[PDB]
Amino acid sequence: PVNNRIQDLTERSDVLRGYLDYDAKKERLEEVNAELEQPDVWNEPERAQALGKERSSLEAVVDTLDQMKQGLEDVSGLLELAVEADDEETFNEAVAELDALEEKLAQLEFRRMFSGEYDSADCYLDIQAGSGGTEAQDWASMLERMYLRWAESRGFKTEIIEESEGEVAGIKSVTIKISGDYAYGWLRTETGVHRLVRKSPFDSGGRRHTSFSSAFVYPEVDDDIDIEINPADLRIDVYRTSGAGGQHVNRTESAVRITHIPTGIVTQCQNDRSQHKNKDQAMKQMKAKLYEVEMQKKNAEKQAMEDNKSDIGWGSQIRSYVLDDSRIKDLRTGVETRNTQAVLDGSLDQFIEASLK
Amino acid sequence: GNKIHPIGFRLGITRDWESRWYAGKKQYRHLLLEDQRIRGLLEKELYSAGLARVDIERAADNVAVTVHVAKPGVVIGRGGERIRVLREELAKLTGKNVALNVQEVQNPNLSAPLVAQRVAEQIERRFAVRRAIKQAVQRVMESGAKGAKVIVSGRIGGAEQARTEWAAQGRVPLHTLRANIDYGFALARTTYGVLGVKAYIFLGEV
Amino acid sequence: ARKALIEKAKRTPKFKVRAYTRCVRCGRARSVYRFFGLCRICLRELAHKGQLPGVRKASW
RNA sequence: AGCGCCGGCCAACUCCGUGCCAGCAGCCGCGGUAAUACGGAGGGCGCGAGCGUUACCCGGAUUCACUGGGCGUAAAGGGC
RNA sequence: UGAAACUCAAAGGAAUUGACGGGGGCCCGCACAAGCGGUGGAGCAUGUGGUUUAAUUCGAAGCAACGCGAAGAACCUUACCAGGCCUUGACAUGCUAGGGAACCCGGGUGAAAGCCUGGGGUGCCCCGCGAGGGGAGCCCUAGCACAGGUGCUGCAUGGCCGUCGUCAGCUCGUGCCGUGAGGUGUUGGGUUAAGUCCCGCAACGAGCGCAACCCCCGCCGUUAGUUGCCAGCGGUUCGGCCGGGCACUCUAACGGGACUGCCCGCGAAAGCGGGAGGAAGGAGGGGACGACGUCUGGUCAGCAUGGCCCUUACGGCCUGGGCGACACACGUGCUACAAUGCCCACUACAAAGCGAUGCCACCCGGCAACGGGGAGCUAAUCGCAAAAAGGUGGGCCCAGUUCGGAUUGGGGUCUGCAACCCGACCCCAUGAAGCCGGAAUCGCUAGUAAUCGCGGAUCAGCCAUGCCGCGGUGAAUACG
RNA sequence: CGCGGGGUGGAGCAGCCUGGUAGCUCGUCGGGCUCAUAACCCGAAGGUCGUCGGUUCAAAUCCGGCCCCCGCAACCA
RNA sequence: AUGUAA
Ligand SMILES: [Mg+2]
Ligand SMILES: [Mg+2]
Ligand SMILES: [Mg+2]
Ligand SMILES: [Mg+2]
Ligand SMILES: [Mg+2]
Ligand SMILES: [Mg+2]
Ligand SMILES: [Mg+2]
Ligand SMILES: [Mg+2]
Ligand SMILES: [Mg+2]
Ligand SMILES: [Mg+2]
Ligand SMILES: [Mg+2]
Ligand SMILES: [Mg+2]
Ligand SMILES: [Mg+2]
Ligand SMILES: [Mg+2]
Ligand SMILES: [Mg+2]
Ligand SMILES: [Mg+2]
Ligand SMILES: [Mg+2]
Ligand SMILES: [Mg+2]
Ligand SMILES: [Mg+2]
Ligand SMILES: [Mg+2]
Ligand SMILES: [Mg+2]
Ligand SMILES: [Mg+2]
Ligand SMILES: [Mg+2]
Ligand SMILES: [Mg+2]
Ligand SMILES: [Mg+2]
Ligand SMILES: [Mg+2]
Ligand SMILES: [Mg+2]
Ligand SMILES: [Mg+2]
Ligand SMILES: [Mg+2]
Ligand SMILES: [Mg+2]
Ligand SMILES: [Mg+2]
Ligand SMILES: [Mg+2]
Ligand SMILES: [Mg+2]
Ligand SMILES: [Mg+2]
Ligand SMILES: [Mg+2]
Ligand SMILES: [Mg+2]
Ligand SMILES: [Mg+2]
Ligand SMILES: [Mg+2]
Ligand SMILES: [Mg+2]
Ligand SMILES: [Mg+2]
Ligand SMILES: [Mg+2]
Ligand SMILES: [Mg+2]
Ligand SMILES: [Mg+2]
Ligand SMILES: [Mg+2]
Ligand SMILES: [Mg+2]
Ligand SMILES: [Mg+2]
Ligand SMILES: [Mg+2]
Ligand SMILES: [Mg+2]
Ligand SMILES: [Mg+2]
Ligand SMILES: [Mg+2]
Ligand SMILES: [Mg+2]
Ligand SMILES: [Mg+2]
Ligand SMILES: [Zn+2]
């Protein structure tokens, strides 16, 4: 089977030369070598950085796909020289330096996973109904259970966080915690609206019926609740209270105002007779105003998700699972697997790996 | 949907078997198989003739195939040329005394399987299926039959939506045993797919 | 896996157990009658056709 | 020698590609895998130094009805 | 008093045919009621959903999917998975190039498939004593065209089937009514299992259905008398055993018989009620038989077949594994929970079928499965075969038990190349749940339900408690 | 450290003061009725009693410390 | 009480 475990390294390298543009990097690496050779290249050492480390960023690409096309050809002659001589050491020595090139190739395939800051966080998966109706709430449930079987395969945690079962039959919404390694990297290329076309069991006269559902994936960042505030940027003002009180309100600076310098937020207090029973309050309320603003940043980011996703609607598919003629076209890339009821069982590798490009 | 085959329904009442002989537990299977091969070979080669019935008889170690056809000449050949040519091709497979006869089909337009292959042929010729069917039923009634019914099922005219067209005249009492009704089936292979044909001719209440 | 099998069922085996009836008309492996060499479907088709000698619709 | 068109209105039909996508559209409506309705091709129809489109006017509109319409239930008898 | 922007390709009026109504009237069907026995609870068998898995191949989805395609999955089957393999192929036809090719026999390697090989030897048919060239069915390696696919679409299809529904209906021809869709006939009154028939009628006829003609069971007759049967005599070693006879019973063909035919009563008739005769009476009991159409019903995995897809692979061979998994969930069944019962000994009465490495009488060995002898039988002669309930006698005495046989240990028999996964049977021991089952729910109106056994197809064997048949015993209840 | 009332299954609440049993409604899981859902019917699962420290043979319960929570109070200059 | 969307 070893001559078939080098044939899979020939396919994994061609797909690596296709998306990475083996020609637009063999060419770009040549223009960097033409500029850095001149000793008069250190004229603005900032420019030399983005070229000297870029040349090492293109020599980790061009030169690696050169030692994979030549290194595997030297193994196609080393495995037939140990069979026709009964030499059993030439055959331990043509696979050892073959599994090291399978790591040089597997490492360079992590130019698909190393494209997203932090692609190992125990991500979450949000499937929502919408479109189709009761048919799609069934469809959203089938798409729910499908990803569960997916995570069952590659080895993750499937903790459902939040559900909402459909009114008639099905699921309106689900949140799954995909706790694992490279978890966000895998499911990241699933963010979209999956389309289902089939005979609806819910339609009175059993017609052919389209129903949509979405899956949205985000990684895991933590609480990020309260933020520290040192008095080095707070400016506490003091003055006299206003209104009733008598003499002990005329000669007493009992009211306080705490103005935060970088934020620009002001806050006062004057309730109690003591300046520091008021300053206690003014720190309290001040914590509150910063907690509001730092909240408003995140809710603004929340609406950024809402306003950039959308919309579990018709002209909005990424993949189309049509069960009435047995096909699942991923109109993004796009594969055309005919095993509909095998993808619904969790064979999304056919799509994930091919759609990380 | 429902209706039972009208010939299989009258065997030994109004209708007679087409392979008539005896065989025991130990022999029956092998005789029947080659017998169908006899039916197999002849069904293709004798189509051009207008093959209607295939009666077959057997006596200890010898078998006689009596072929009904509308155009006997097309079967026998030139002065008896092919009828001999066939008997040898036949009894080659058979390996026994294969007396190969021919018999007249007095009025093919009262033979249901014949009427059926006509229309099946007609619609492979891209004819107006309704016209074919109306035509077919009219001759069969002209030729004196007390009743006739013809139906064709499939992509009629090539249409994507399959449909069934039939036409009938006089009586066709499929529930009555004592009514003699010939039945026949013909498969029409087209560019867009297969069409099915049923022909019912009511010869009489015998 | 059909024609290879409508064929292989004819061919002699490694052990006499591996032999099995296929319907000589359509190649069916199930409900093959020894007496006819036919499956229940072919048996019904021919019987109605009248091409089974002595065989008839049984009514009692 | 070019321009429009070839589902019905309305004259001119088949092959491939696409697969409620890309797109068409004056109205009815086409496209969710075998589309004479989308794109191309072949073929055809209509005009020809032009051919289409858009805007506007009259016509069809007898749909403001003098020619030449209506009002029980369709729009419409005033509460008397 | 009274706009507009915007927006829609309609909003509407009447009437037609259906469908529906928590509208009416008149009807029918184990639909209910009236009863009998169950399912749901237990244990197990089986199918399914899930989940599990390298794969646990696929289809079936309310009725009408779920002991269904599967009327026989250890390998085969097998369509899935893993690995070892094959490229003109396991199979069809037609070529091109170089060769003998037949056909039979072995070696090594290997889990097999396969791979690498060593041999005998095409007798064919044209010239000749002949060397010898020449025929070609047939093989080897190549190169071809091709084959091959249980891969997709039952929403492109044929065929076949399920279903409403054995329901009483669905239409046509001519005529008449309406601008028209359409109506009339087909409605109405009576009757029937029925659009069954009678009468009436702008209808008059006609077709597909209904009924009948077909099959089994009932009574009787004719023909026929062994391989079947003995009423009578003989012999009878008691076994129709032998003679002898074909009456019987029987067997299997052919007919007869039932048609509301006859009497009484109601009625216009059709028909309805009662009585006789009769084996049988109002359709005698059961079967076959399924209208135009419905469910864009089921089946491309029986087969056929358009289109689409795979060609060192989505083809093909093999070995092994899987289809038999198991936290659970549902359907269908088997065995039960006991005294109208269980067990033991003895002892009667069936039918329909099957039978040549088939059934296997009788004998011997073994507790037994079975093994070893060995008669008979192309089957009314021989065998499977004991029918079981029942009957007679005895034991048990209400106890999770002489109930109940699940589970498990051990020891075997047989089939088969091979019983680890994964066969059935026998024996010893083990002796679980289960004390009559929640909500809910099924079948059956007479030889029916209940209960009791027997046979067959499939099949080496068998996971059959399934299915298709067969007879034995034999109820309850139907006001409505 | 103002006074006094609380924190109990998923939600909302009883049970404390008289120490040994945690109960009610909804929800939830399984089964039914339905062509299907809701409603309805049968059956089930479910709680460190906010914590930390121990009193008592024994703490949801009695007594302190801390953590949040609701209500009241914060007056005379 | 309800049953969307070819
Ligand atoms: Mg929701
Ligand atoms: Mg349905
Ligand atoms: Mg004051
Ligand atoms: Mg002061
Ligand atoms: Mg077998
Ligand atoms: Mg034009
Ligand atoms: Mg035209
Ligand atoms: Mg096209
Ligand atoms: Mg065009
Ligand atoms: Mg156009
Ligand atoms: Mg105008
Ligand atoms: Mg005008
Ligand atoms: Mg006027
Ligand atoms: Mg007007
Ligand atoms: Mg009005
Ligand atoms: Mg008025
Ligand atoms: Mg008014
Ligand atoms: Mg007035
Ligand atoms: Mg307007
Ligand atoms: Mg109005
Ligand atoms: Mg109206
Ligand atoms: Mg009604
Ligand atoms: Mg009932
Ligand atoms: Mg009842
Ligand atoms: Mg049970
Ligand atoms: Mg399939
Ligand atoms: Mg079985
Ligand atoms: Mg195998
Ligand atoms: Mg269909
Ligand atoms: Mg069909
Ligand atoms: Mg299907
Ligand atoms: Mg008429
Ligand atoms: Mg009419
Ligand atoms: Mg009618
Ligand atoms: Mg009518
Ligand atoms: Mg009639
Ligand atoms: Mg008699
Ligand atoms: Mg009768
Ligand atoms: Mg009938
Ligand atoms: Mg369908
Ligand atoms: Mg196996
Ligand atoms: Mg007896
Ligand atoms: Mg005996
Ligand atoms: Mg017992
Ligand atoms: Mg008891
Ligand atoms: Mg009844
Ligand atoms: Mg058996
Ligand atoms: Mg049995
Ligand atoms: Mg306690
Ligand atoms: Mg429930
Ligand atoms: Mg405390
Ligand atoms: Mg609602
Ligand atoms: Zn068959």
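Heads up, chain A uses Swiss-Prot numbers, so what you see runs 6-362.
Method reported for this entry: X-ray crystallography, 3.3 Å.
The backbone N, Cα and C atoms fix where each Cβ goes, and this holds for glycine too.
Pulled from Swiss-Prot, these are the features on record:
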{"type": "MUTAGEN", "residues": "A:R200 to C", "note": "About 50% ribosome rescue activity with ArfA, initial rate"}
{"type": "MUTAGEN", "residues": "A:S205 to P", "note": "No longer forms a detectable complex with TnaC-stalled 70S ribosomes"}
{"type": "MUTAGEN", "residues": "A:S205 to C", "note": "About 50% ribosome rescue activity with ArfA, initial rate"}
{"type": "MUTAGEN", "residues": "A:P206 to T", "note": "No effect on ArfA rescue of stalled ribosomes"}
{"type": "VARIANT", "residues": "A:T246 to A", "note": "In strain: BL21 and MRE-600; increased termination efficiency"}
{"type": "MUTAGEN", "residues": "A:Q252 to A", "note": "No change in complex formation with TnaC-stalled 70S ribosomes"}
{"type": "MUTAGEN", "residues": "A:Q252 to E", "note": "Loss of methylation. No longer allows ArfA to rescue stalled ribosomes"}
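Nearest to A:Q252 (mutagenesis position) in space, judged by Cα atoms and limited to the recorded positions A:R200, A:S205, A:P206, A:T246, is A:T246.
The Cβ of A:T246 (variant position) lies under 8 Å from the Cβ of A:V254, A:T257, A:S259, A:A260, A:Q275, A:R278, each of these being in the same chain and 6 or more residues away along the sequence.
The Cβ of A:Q252 has fewer other Cβ atoms within 10 Å than any other of the mutagenesis positions A:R200, A:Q252. Other Cβ atoms within 10 Å of the Cβ of A:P206 (mutagenesis position) number 11 in total over all chains. For the pair A:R200 (mutagenesis position) and A:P206 (mutagenesis position), the Cα-Cα distance reads 17 Å. Secondary structure at A:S205 (mutagenesis position), as computed by DSSP, is coil. According to DSSP, A:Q252 (mutagenesis position) sits within a helical segment. Annotation for A:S205 (mutagenesis position): spatial neighbours A:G137, A:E140, A:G211, A:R212, A:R213, A:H214, A:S216, criterion Cβ-Cβ under 8 Å with sequence separation of six or more.
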